[PDB]
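What follows is one structure encoded as structure tokens, with my remarks underneath.
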Amino acid sequence: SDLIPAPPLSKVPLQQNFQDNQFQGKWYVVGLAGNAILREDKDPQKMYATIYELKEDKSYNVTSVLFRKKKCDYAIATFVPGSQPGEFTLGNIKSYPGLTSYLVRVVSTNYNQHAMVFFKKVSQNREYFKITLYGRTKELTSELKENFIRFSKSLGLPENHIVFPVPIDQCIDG
Ligand SMILES: O=C(N[C@@H](CO)C(=O)O)c1cccc(O)c1O
Ligand SMILES: O=C(O)c1cccc(O)c1O
Ligand SMILES: O=C(O)c1cccc(O)c1O
Ligand SMILES: [Fe+3]
């Protein structure tokens, strides 16, 4: 098992003055990069969506909806506010076997069109990280997509570790 090393947190910017209420709602995954993400031209990555909902204790209810094997698949997690706004840790980490750490950092966002989010986890002692380019719609300008490519590269990732999921209508239009 071989992995590109997780970048130092100093190389991962934090979105300033993070507004947690404005980050709520559905985001489409228009770009996906990481040391475990690989471009697969035979069976290309389908677009999925992630929905953020503020609980009254100001932690997030996070639901991901994916189109897999002709059905809609639902992954639930809780994001608990971390050291500073825009940073999060994972709730009920014990319910995930082999998972020792999980970090979420909102790198950049304008809340109503786009967002870039950095994730880092240690699972079975292996360090994984990913950057998601979130779009409020299924499509984003080639400029924003290029910014995402340059940011992914700055964290050590080559082009074959950066994918742009193909837009779909099943499951993610709810
Ligand atoms: O790369 C990741 N996971 C792969 C499995 O190890 C994957 O299949 O996407 C990954 C990295 C950081 C944070 C994550 O939630 C995550 O799924
Ligand atoms: O369980 C998944 O496949 C999944 C879906 C959306 C986001 C993730 O991080 C996941 O691990
Ligand atoms: O974000 C998650 O729900 C999650 C938790 C543990 C392991 C994963 O890969 C995840 O995507
Ligand atoms: Fe994950």
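Per Swiss-Prot, chain A residues shown: 25-198, in order.
So how was this one determined? The header says X-ray crystallography, 2.6 Å.
Just so you know, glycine gets a Cβ as well, placed from its N, Cα and C.
Going by Swiss-Prot, these are the annotated features:
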BINDING   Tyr72, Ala73, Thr74, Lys145, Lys154, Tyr158  carboxymycobactin binding site
BINDING   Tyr126, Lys154  enterobactin binding site
MUTAGEN   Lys145 to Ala  Strongly reduced affinity for catecholate-type ferric siderophores; when associated with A-154
MUTAGEN   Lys154 to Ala  Strongly reduced affinity for catecholate-type ferric siderophores; when associated with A-145
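Sequence features annotated in Swiss-Prot and their locations in the structure.
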{"residue": "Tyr72", "record": "carboxymycobactin binding site", "Cβ contacts under 8 Å, 6 or more apart": "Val53, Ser88, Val89, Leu90, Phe91, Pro189, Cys195, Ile196"}
{"residue": "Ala73", "record": "carboxymycobactin binding site", "Cβ contacts under 8 Å, 6 or more apart": "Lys50, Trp51, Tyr52, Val53, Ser88, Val89, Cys195, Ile196"}
{"residue": "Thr74", "record": "carboxymycobactin binding site", "Cβ contacts under 8 Å, 6 or more apart": "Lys50, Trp51, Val53, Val86, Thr87, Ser88, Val89, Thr156, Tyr158"}
{"residue": "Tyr126", "record": "enterobactin binding site", "Cβ contacts under 8 Å, 6 or more apart": "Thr113, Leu114, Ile117, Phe143, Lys144, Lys145, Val146"}
{"residue": "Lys154", "record": "mutagenesis position", "Cβ contacts under 8 Å, 6 or more apart": "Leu56, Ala57, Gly58, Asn59, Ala60, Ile61, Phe142, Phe143"}
Message = Based on a Cβ-to-ligand 2 distance below 6 Å, what subset of the recorded positions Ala73, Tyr126, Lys145, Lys154, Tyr158 would you report?
response = none
Message = What's the number of neighbouring CB atoms sitting within 10 A of the CB on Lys145 (mutagenesis position)?
response = 20
Remark   = Taking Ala73, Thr74, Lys145, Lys154 as the recorded positions, the residues having C-beta under 6 A from ligand 1 are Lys145, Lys154
Query = Within 10 angstroms of the C-beta of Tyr158 (carboxymycobactin binding site), what count of other C-beta atoms is obtained when all protein chains are considered?
reply = 24
Inquiry  = Under a three-state reading of DSSP, tell me whether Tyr72 (carboxymycobactin binding site) is helix, strand or coil.
reply    = coil
